[PDB]
Amino acid sequence: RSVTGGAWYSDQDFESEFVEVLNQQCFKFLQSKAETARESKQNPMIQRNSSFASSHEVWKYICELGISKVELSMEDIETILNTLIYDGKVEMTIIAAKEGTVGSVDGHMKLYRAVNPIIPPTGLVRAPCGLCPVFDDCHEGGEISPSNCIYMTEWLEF
Amino acid sequence: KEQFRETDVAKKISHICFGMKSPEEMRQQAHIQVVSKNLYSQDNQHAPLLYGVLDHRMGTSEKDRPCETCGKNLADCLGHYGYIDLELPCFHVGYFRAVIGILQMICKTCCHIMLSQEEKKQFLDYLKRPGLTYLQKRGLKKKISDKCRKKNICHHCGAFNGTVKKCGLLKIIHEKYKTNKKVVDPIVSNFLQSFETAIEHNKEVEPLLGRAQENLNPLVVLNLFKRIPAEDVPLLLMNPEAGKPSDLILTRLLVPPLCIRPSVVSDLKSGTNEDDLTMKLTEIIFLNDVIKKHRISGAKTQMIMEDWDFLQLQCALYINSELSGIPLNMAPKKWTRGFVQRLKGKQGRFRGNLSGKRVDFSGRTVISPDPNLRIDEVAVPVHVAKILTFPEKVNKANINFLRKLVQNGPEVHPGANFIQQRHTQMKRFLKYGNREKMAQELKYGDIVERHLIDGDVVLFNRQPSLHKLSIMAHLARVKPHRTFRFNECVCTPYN
Amino acid sequence: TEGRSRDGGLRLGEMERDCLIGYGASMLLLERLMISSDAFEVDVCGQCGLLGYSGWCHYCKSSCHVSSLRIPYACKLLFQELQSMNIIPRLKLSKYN
Amino acid sequence: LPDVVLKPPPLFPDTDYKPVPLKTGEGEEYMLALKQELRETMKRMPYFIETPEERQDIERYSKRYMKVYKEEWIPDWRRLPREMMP
Amino acid sequence: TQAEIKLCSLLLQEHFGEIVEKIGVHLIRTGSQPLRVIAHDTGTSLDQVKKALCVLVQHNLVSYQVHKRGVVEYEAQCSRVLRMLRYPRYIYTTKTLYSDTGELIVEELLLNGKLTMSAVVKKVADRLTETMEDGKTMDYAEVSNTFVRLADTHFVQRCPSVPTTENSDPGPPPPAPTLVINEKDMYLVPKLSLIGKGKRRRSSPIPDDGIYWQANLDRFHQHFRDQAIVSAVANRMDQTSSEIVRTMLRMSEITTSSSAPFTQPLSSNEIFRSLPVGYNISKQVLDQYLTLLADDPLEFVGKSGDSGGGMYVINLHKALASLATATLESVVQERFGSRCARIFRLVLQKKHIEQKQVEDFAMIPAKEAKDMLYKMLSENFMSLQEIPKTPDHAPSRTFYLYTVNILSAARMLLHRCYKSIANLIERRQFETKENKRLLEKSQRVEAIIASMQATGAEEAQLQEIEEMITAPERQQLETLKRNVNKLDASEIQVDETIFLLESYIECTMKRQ
Amino acid sequence: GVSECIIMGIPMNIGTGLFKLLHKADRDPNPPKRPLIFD
DNA sequence: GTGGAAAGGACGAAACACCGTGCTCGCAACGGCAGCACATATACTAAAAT
DNA sequence: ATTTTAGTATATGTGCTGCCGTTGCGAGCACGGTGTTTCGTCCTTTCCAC
RNA sequence: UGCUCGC
Ligand SMILES: Nc1nc2c(ncn2[C@@H]2O[C@H](COP(=O)(O)OP(=O)(O)OP(=O)(O)O)[C@@H](O)[C@H]2O)c(=O)[nH]1
Ligand SMILES: Nc1ncnc2c1ncn2[C@@H]1O[C@H](COP(=O)(O)OP(=O)(O)OP(=O)(O)O)C[C@H]1O
Ligand code: SF4
Ligand SMILES: [Mg+2]
Ligand SMILES: [Zn+2]
Ligand SMILES: [Zn+2]
Ligand SMILES: [Zn+2]
C-alpha cells in the first residue's frame, strides 16, 4: 500500500474531495454525539464518556454511510481523525481497556470527541495589518503607506 | 509677480557621514524595479528590455541612446539606481562579521543586549563624552563584546545564551542546547526528547541527535534584529541616525546606473561586451525566479535551501568576488570583477583614479642635451607647442597681442586654436572662418587658447620620482627640433 | 585614455602627487588632479545628503535643498559604487565662508 | 525554467483571505465611545501642553478679548526634584 | 523596538502634545540621561524640557534617580506608555466589576496620574452631580466607601511617598527627594471626616495632603488574565468548570503574588463552601469536576497534594502558554487558511518533523504542503533545526527538521501587533487631517446652533443650517465617522492579543 | 586631511591653503544707518 | 530534358548550467600581524575527615 | 570546628590556519571575445521513374 | 587580458 495504491490514491491522483467529505462527515458525527452527551446532562463523567467515540465506532459509522466504493480500514479512519485533531477541532484520549469490540491496540483504546476551540479569533486578525502579505515593506513615507493603503480602504468601505 | 530663488551657492562639503539604507529607503531612492533577467529584445534592433537590466531609465551607457529618466546625453547623465527584490533575505558579506558580532552582543530570545543596568549606565556615561574618536569607538566595542561574551544567562528574560559562531560559509550556528557534563538542564532534555516523532519516522535522527544546535538563517536573524530595542542600539557602537540593525541583512539589491556598467556594442559580431556586474545581477534575478518557481511547484526543502545558499553566494560574489570559504563544487569557473576588486588593487579607484589619475594638456618626449639654455629654461618642440594650448583671458593689457595671435591662426606657431566668447560658451575654431573678423571682435573677458610661447611656466618631470626635485617648473622656449632640451646641470635632480 | 595609439594623456602618479604635496602647491595639485582631469558638477541634496540630477532630488521628491557642487568624476563614481555596496555616503554641505 | 516577467509585481498583491469582522456588543461600542471621549477630553487637559505660539504681528485692543485663558495645574514640588521649578 | 517607539510617539502626540512627545521619544530611545543633555540633544528651550519632564512624571511615565555627584537622571518606562493604551479596557472592567462611581474614580486616576483621595472624591462628586438631576446632591460618604472598596481589592494603590525630611538627614536638601515605596501603607486610605456636596457647574488645610494614589495596572492585568482563563475553560468544557475556576482564582488572588509558576493549593472543602449558593452542586460533583480538570491534556489545574480531601492547584504559566498557542494557531488559520493551521498544529505537537512525515500525517497532497511550509518559514513562524552529518553544513548532506518556537513566534507576533496598531493610528490621523476642512465647516455650522441656544433664540436660524453646501458633504462626514469608529474598535481589540502576548513573554522570563 | 582634500577636489589645508587672503578694497565698515522716522 | 516526393544538412531555439563521466590535481611565491581553538595551570573555594 | 584535597573557573599563554600586501611611468603587438548540446523548422538537392 | 620592450 505504501509504494502503490492506497484508499486515498485513485490512479495516481490524490482525492482531496474524498478526504474532505470524510473529515466533514466525521466532524458532524462527533459534534452530534457531543451535543447528545451535553443534552443528556445525567452526570459529567457519563457525559464525557458518551461524548467520546471509539475509532471502531466511527469506522463502522463511515462504513454504514458508504460514501465511496473503496473499503476503508480502521487505521484509515484513525488517520482521518488524527488529521481532524491537527485541525484543532477534536480531541483524542487513550484509555486502558484490555479487550472489547475494538481489540485494535493491546490494552489501549482511543476515544475521540468534538471539542470547541480554546479562544475566538484574536483581535490582530480583525485588522488588515495583521493579514497583510507585504507587511514587511510598510513605511510611513513611501509607496506603501497606511495613509494610502488599499487594504484598509476596502476594509473601511465594507 | 516673481518669486526670489537663489541661482547658485558656493557650497563646500564639510564632512561625509557614512551609514546604511533600509529596504524602504532603497525602494524610495530607486526609480524602477528590475525583474527581467534578459538584456535585449528579440528583434534585430536588440533594444534593451523594459523594467529589466540595462534599461535606459537607470542612466545611459551609449552615445546615441539617451537616458529615459532625464532627457540628457551620456556626458550630462549622472545615472539613476534601481532596486531588485529578493525572495529570501541574504547575509551581507561586508557586514557578516558585524552580524556575528551583534548576535554575540544581544540575547537570542528577548533581543536585549547582555549587559546589566550598572554596566549599561557605565558604558552610556563613557560614550556620552564629547570628542569620541574611531579608535575609542572600536576599543569600546571590543570591551563591551568581551563583557557580553563573559556572561551566559540573560538578566532580562532568563533564557540561556550559548556560543554563537560561524560554520561553513555565510552560516551562523548558536550553541543553545550545548552538552552539559554535569547535571543536565530541563531545557536541553526537553529539546532532546522532542525528537520522538522524527526518530520514529527516521532512525538516522537518533545517532545524529547530537551537535543539533540552532541555525540562524537570514530570516530568523532579520526577525531578531527588527525587534532590537532602540535603547540598546547605541550600546552596539552603531550610530542610530546612520542605520539600524535590521539593515545589516539585505532584502533589496541596489543595481547601479549604466555609467558604472559600460556596455560596448561590438557590431562586428552578434554580441556585446558587458561588465561582470551585469552578469552577476542577471544570475541573481535568475536565481530569484528559480526560487519562486520551486516555491510555486512545491520542491523539496533540500533543494530550496541549496538554491538559497547559491543565491547568498552569488550575492556575496557580486559584492566581493574573492572569498575563501567557497565550496569546491560551488566554486566559480571563471574570475569575476566585483565592487571590492574594483575598489582595491593597484588599478582600483583610490590608487588608479583618485590618488593618481591621467590628465590632458601634457606631453612626453625623449630628452637631449643643450647647454646654451639657462637652468630654469627648457626647450619645447614646435610640434608639441602647437598642441598644448593655454587659455588666456582677454584684458586691457594683452589685447593687441591676442589679436595678432588670432590673426596668425593655428598654422603659424605664435597663435591660438580656439576662441571662447564671454557671453556664449560656444567655442570657435580658428582654422575655419575669417580670423581677421574674429580678431576685430575680441571683447574683454574672452578666452583664447593660445599656443605655448616663450615665457610660459611649464612643469617638467621624470616619471620615476624619488624626491620632490624630480619635477620642476621651468620657462618654456620653443625650438624647431623635436626633443625636450634643458641645461645638463639640472640632470642630477632628474637623474 | 592610456596609450599613445589611443590618443592618451600622461598620468600624474602617486609619487608625483607626493612631490606636489611636499612642494606645498595646493592650487597646482587641484588644477591638475581635479580641474584638468575629471572635473564635473553634480547636484547634492542638503536634506538627505544624496546625489540628485538636474537640480532635483528623487529621494525626497523636492528641489529646494538641491545645490550644485564641483567634484572629480572618479569621486562621484566611487560614491555611486559605495551606494551600490550599501555603504551610503551622506554629504552635509555648507557655505564656503 | 521559470518564466520571465515583463512588468513588476503589483504594489499590493491580492489575498483570498479577508480580515475577520470585529467583535460586536455593548461592551465594544462602550469602549469605543469612551476612547473617543478620552481623545476629546485629554487635549483640553492642562497636561496636554501645546506648542507655544510666537512671532505676533502686532498688539491690538482686541488682544484682551482674544486672550486664551486656561487654568494651569500646580505640580507638587515636594516629590519633583528642584531642577524643574520655573 | 522601533515599532514600540513609533507607537509610543503616536500615543504621546495624540494624548499630550508635540513638545512633550519629543522628550518622551528621546527618553525611550536614549534611556536615562540628565536634564541638561536632554535639553541639548532635543534642541528646545529649558523651560519646555522641564514642563515635559514634569507632565511625564505626573502620569508615572518617567522616573528620576540619583547617581554620583548628586546628578539626577530621568528614565522613561516604555511599558507604561504601552499600557496607557489599555485605559478604555481598564475603565470598562472597573465599570463592570463596580458601579459608575468607581468608573469615574479610575477615569480620573488615569487622566491625572497622581491625586489625593479628597481631590478624586471631589471630582467624582462634581462629575456625578451632572448625571442626576432634580436637586439631588452627591455626598462624599458613598464615594469614599467605593474608593476604599477599590483600595482593599488592590485596584488603586498609593503612590511612593517621599520620606520625612526632618527625620531622614536633616540639613542640606538633596537635588531629588528620593521617593521610596512602603508596603505597609500601600493600600491604607486616610481617615477624612470632612464631607461635602458636588456643585452643578453653576459658574456663579488638606488632611490627606502628600498622600497620592494611582491605578494599580498589575491588578487589572491579573484580572484580565483570570477572565481570559475563565473564558477559555468555559469554551473548552462547560460553564460550570468556568465558575469553579473563577472561584478558585478569586480565592488565590489575595494569597498569591502576580508572578509565580504555581498558586497556593486549595482543598475541595473550601472551594465547595466558597462557591456561590446559586449552583445546586454537591461535594461529589465538585470532586468529579476537579479530577476531570486535572486529567485535561491542557493542564489548567493540578492535584499537587492529597491532604484535606481533594487538594488541587491551578497552573498559571501552563494556561498562559496554552492561550498563546491558541492565539498563534488562530492567527495562522486566519492568515493562511485551515490547511496551513493543520500543518502548524502538526509541526507543533510533533516537536521535530520533516516534509514527508508532514505529508503522511496531515494527508495534504504534494506541491501544496511544502508551499505553506515555505510561506511560514518566510514569516518566521518556525525555525529549521538543520542537523548536520558533517561540520561542513552542506545542504546536500544534512537533514532539515521543522520546529515551531513559541517564544520567538510570540515576540514576532507582538511586534506585528504593535506595528499594526501604529499603522491604524496613522491612518486615523491621516483621515482626520485630510478632512479637517469639512470638520471645521461642520463645527461652525453646528456652533451657529450651539450659540444663542436659549437667549435670543429665534426660529429663523433652524431652516438655514442645512441650506448650505454641507448637506451633500454629510455623506462624507458619516463615512469618516464610521471609518474612525471601526479603526478605534480594531485598535482596541488588538490590545487584547497584545496583552496575551505580553503576559506570555513576561511570565516565561526569570529576570535573574 | 590632505588625502580627502585631494579626493573630494578641494584645496588642501597644508601648503598655500593654510591661510586666507583678504582684499584691500576701499570700504567703510559699519556704514552710517538711515534713521527711522516712524520708530 | 523534367518532376513529386524524400532525406538530410544547416541555422534558430529552449532547458539548463561551461568538463563526454560525476573526480580530483599540485603548489603553496614570502613574510607578518590579527586571530581562535585548545589546553591546561594554577589557585580559589568549598566539601570532607579528624 | 578546622586543615587538606577535589574541582572548576577563568585567564593566559603557546600554536596554526586566515588575509593582506609585494616601484613608477611609457610604448608596441597577438588573440579572443559565453556557447553549446541536442531538438526541430526550413530549404535545397538529388535516388529513381517519365 | 596576456607578452616583448624602452629607463
Ligand atoms: N585576452 C585579452 N583580454 C583583454 C584584451 N584587452 C582587454 N582585455 C581584458 O579586459 C581588461 C582590460 O580592459 P580594457 O583594456 O580597459 O578594455 P578597453 O580597451 O576599454 O576596451 P574598448 O573600450 O573596446 O577599447 C583586462 O582585465 C583584460 O583581461 C585583449 O586584447 N585580450
Ligand atoms: N625599474 C625601474 N624603476 C625606476 N627607474 C628605472 C627602472 N629601470 C630603469 N630606470 C631608470 O634608469 C636609470 C637606471 O640606470 P643605472 O642603473 O644608474 O645605470 P645602468 O643601467 O647600470 O648603466 P650601466 O650598466 O652602469 O652602464 C635610473 C632610473 O631612473
Ligand atoms: S498596505 Fe496598508 S493595510 Fe497593508 S500592511 Fe501596509 S499599511 Fe497595513
Ligand atoms: Mg637612462
Ligand atoms: Zn539619467
Ligand atoms: Zn534574553
Ligand atoms: Zn533629498
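For chain E, we keep the numbers from Swiss-Prot: what you see runs 2-205, 227-534, in order.
According to its header, this structure was worked out by electron microscopy, 2.8 Å.
Cβ coordinates are placed from backbone N, Cα and C, and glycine is handled just like the others.
Under its mutagenesis annotations, Swiss-Prot gives E:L312 to K the following note: Loss of interaction with POLR3G and POLR3GL. No effect on interaction with POLR3F. In the three-state DSSP scheme, E:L312 (mutagenesis position) falls into the helix class.
Recorded in Swiss-Prot as a mutagenesis result, E:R357 to E carries the remark: Strongly decreased ssDNA-binding. No effect on interaction with POLR3F, POLR3G, nor with POLR3GL. The Cβ of E:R357 (mutagenesis position) lies under 8 Å from no Cβ of any same-chain residue at least six residues away in sequence.
A coil conformation is recorded for E:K389 (mutagenesis position) in the three-state DSSP classification, outside any helix or strand. Within the same chain, no residue at least 6 positions away in sequence has its Cβ under 8 Å from that of E:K389 (mutagenesis position). The mutagenesis experiment E:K389 to E is recorded by Swiss-Prot, whose note states: Strongly decreased ssDNA-binding. No effect on interaction with POLR3F, POLR3G, nor with POLR3GL.
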*Might you list, by sequence position, any residue in that chain lying six or more from E:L312 (mutagenesis position) with a Cβ less than 8 Å away from its Cβ?*
E:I266, E:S290, E:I293, E:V323, E:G332, E:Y334
*Would you mind listing, in sequence order, any of the mutagenesis positions E:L312, E:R357, E:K389 that have a CB less than 8 A from a CB of chain B?*
E:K389
*Which mutagenesis positions among E:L312, E:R357, E:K389 have a Cβ sitting under 8 Å from any chain D Cβ?*
E:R357
